[PDB]
Amino acid sequence: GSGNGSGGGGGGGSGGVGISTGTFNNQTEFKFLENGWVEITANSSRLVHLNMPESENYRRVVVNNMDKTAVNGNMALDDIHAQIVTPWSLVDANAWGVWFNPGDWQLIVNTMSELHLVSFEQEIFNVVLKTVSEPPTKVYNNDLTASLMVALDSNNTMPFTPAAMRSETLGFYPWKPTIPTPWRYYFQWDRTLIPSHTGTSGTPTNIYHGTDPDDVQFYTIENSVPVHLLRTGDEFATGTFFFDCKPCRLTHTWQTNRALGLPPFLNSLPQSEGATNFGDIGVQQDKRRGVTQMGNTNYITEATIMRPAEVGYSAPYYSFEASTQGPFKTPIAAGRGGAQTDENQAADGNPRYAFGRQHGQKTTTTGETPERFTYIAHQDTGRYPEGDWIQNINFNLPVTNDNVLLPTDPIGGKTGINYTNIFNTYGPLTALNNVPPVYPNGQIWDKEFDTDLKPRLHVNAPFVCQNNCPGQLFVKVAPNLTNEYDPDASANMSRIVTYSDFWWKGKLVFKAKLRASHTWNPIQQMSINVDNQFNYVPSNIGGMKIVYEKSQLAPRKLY
Amino acid sequence: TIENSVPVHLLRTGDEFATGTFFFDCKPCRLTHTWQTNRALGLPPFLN
DNA sequence: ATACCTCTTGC
DNA sequence: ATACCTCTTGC
DNA sequence: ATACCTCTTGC
DNA sequence: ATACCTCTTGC
Ligand SMILES: [Mg+2]
Ligand SMILES: [Mg+2]
Ligand SMILES: [Mg+2]
Ligand SMILES: [Mg+2]
């Protein structure tokens, strides 16, 4: 029935028991420079809460949903894999929402034309630790001398696990607390699994072989980073980090192979208004001057005519490939979009995000179903397979069935397939763009692969750091023991129930550039209205939510 | 033909020949291998 | 005594 | 008197 | 350590 | 007071 004793505070220049060590700031600054450059500084802070780990051990676990895949035709459902599980927790902040609110986004997006990522740093403070002790009256006392541990993997020794890919970054609301996630990482494993269908006879091999001892790697924080111990008075801070990576644009393109170059001169123009009064080239298709890449005909049509190269490309879908560890969907860059979609035509390439209350779902809404959406980029660089086709070289037309392959004809005798599903047109002439950011649920920057050769882009984030990326930040509560402890014993050790709270504050800097009017007509711009109006404000209860928004609004020539 | 394109040296027993030293311009080669496949990239799922 | 099919990675 | 959709490859 | 809804009554 | 799996983007 004691308060513990209240203990007394000694005082240095950067801290003590009853001395704050930090300052809260989650404010965003725009600073206009000469020539239309802007320096955007975004501050962000949060109160973070964290419990002691389940157990102070590292574990090696295997996951096995064999049963589900055992089904036949449920290949895609495979979740098998191995992983190391640590006692540490990770503080990840890589995600649009952590840093900006809508108002901000708006601005950026409407007035700028390109954006560069500059630097970033973070710090922790006002640390606090309390212990629970318990008729179920729970009491809480500060444990003045206990500690919080912190480690920053600046060397990037640990494997990299961006958490946004699972919606586990921090929260997006400055005024409400949040937490870090428990850290874990992939551990190697061999695995086989033969695809099958409903109609498939017997049991296609489906097994977990084990682990290529060659491929083994087991890391630990303890052995690789220096751990800091903070007490309340303590505080920690990373330096400032600078990024090396390309800029990101905020404009989208729209021309496709069809709109490149000099359109054909029309010998004949309409003479009155009306949406049926077309113009006419006025020349026999087989009599026109110009250039093609087709040696046989004399036809020259908007679809035949030569273009300098090729925007976009086509690839297989839905493709699953498989290697040593099981199958996985083959990614695309492009996505699709347009008039012939409307989220329902929604296909391959468009990404889809799913998430919780901490990241956008309405706070007050009950029921644990995740909120979702499919981002549909503005950039018209994807494909409409249905429109594709292939024909015989003789090119005698109108064309015969025997000389043409359609998205309609079935391949391999399977009805619901056609060449477009296994087609691929990437090649030296291909040209395209990087994905666009996705607010607020998009990852912001990402690490590059350590392969000898490399992707030309990643699909999860727009900024890929060329060199090293900022090291991960882990934390964890220091074990607080009871008076009984026998390491020699097999049992798990008992600890005092302990937990901690601390504030975290970060600063992320971008640099961008104002855009300027070039066309006569105005352009698209994000804006509020009666329809969405409520998405941007709390409910009479404090309901909040963050809807997704687009990014590359304005157009730009492609050529 | 060699004859038309290089200079030929004639050595007798007493003779001897030597090339200069040549320096390479090319990437390094690593001696480590990777093992993760698309399946092992990133944050594994949290196990409840 | 090796430099991107000559002389000439010289001068 | 042409520089990456302005002024402005200026200053 | 308060200046006209940011940074910044700073520099 | 984060640099490309150590010390060490130090010296
Ligand atoms: Mg260091
Ligand atoms: Mg190092
Ligand atoms: Mg082996
Ligand atoms: Mg292997």
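Here chain A follows Swiss-Prot for its numbers: 165-298, 303-727, in order, are the residues you see.
Quick reminder: no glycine exception, Cβ is built from N, Cα and C everywhere.
There are 20 other CB atoms within 10 A of the CB of A:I244 (variant position), with all protein chains counted. One natural variant catalogued in Swiss-Prot, A:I244 to T, is accompanied by this note: In strain: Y1.
Annotation comment: Swiss-Prot describes A:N323 as Mg(2+) binding site. Every protein chain considered, the tally of other Cβ atoms within 10 Å of the Cβ of A:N323 (Mg(2+) binding site) stands at 10.
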How big is the gap, in Å, between the Cα of A:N323 (Mg(2+) binding site) and that of A:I244 (variant position), rounded to a whole number?
30
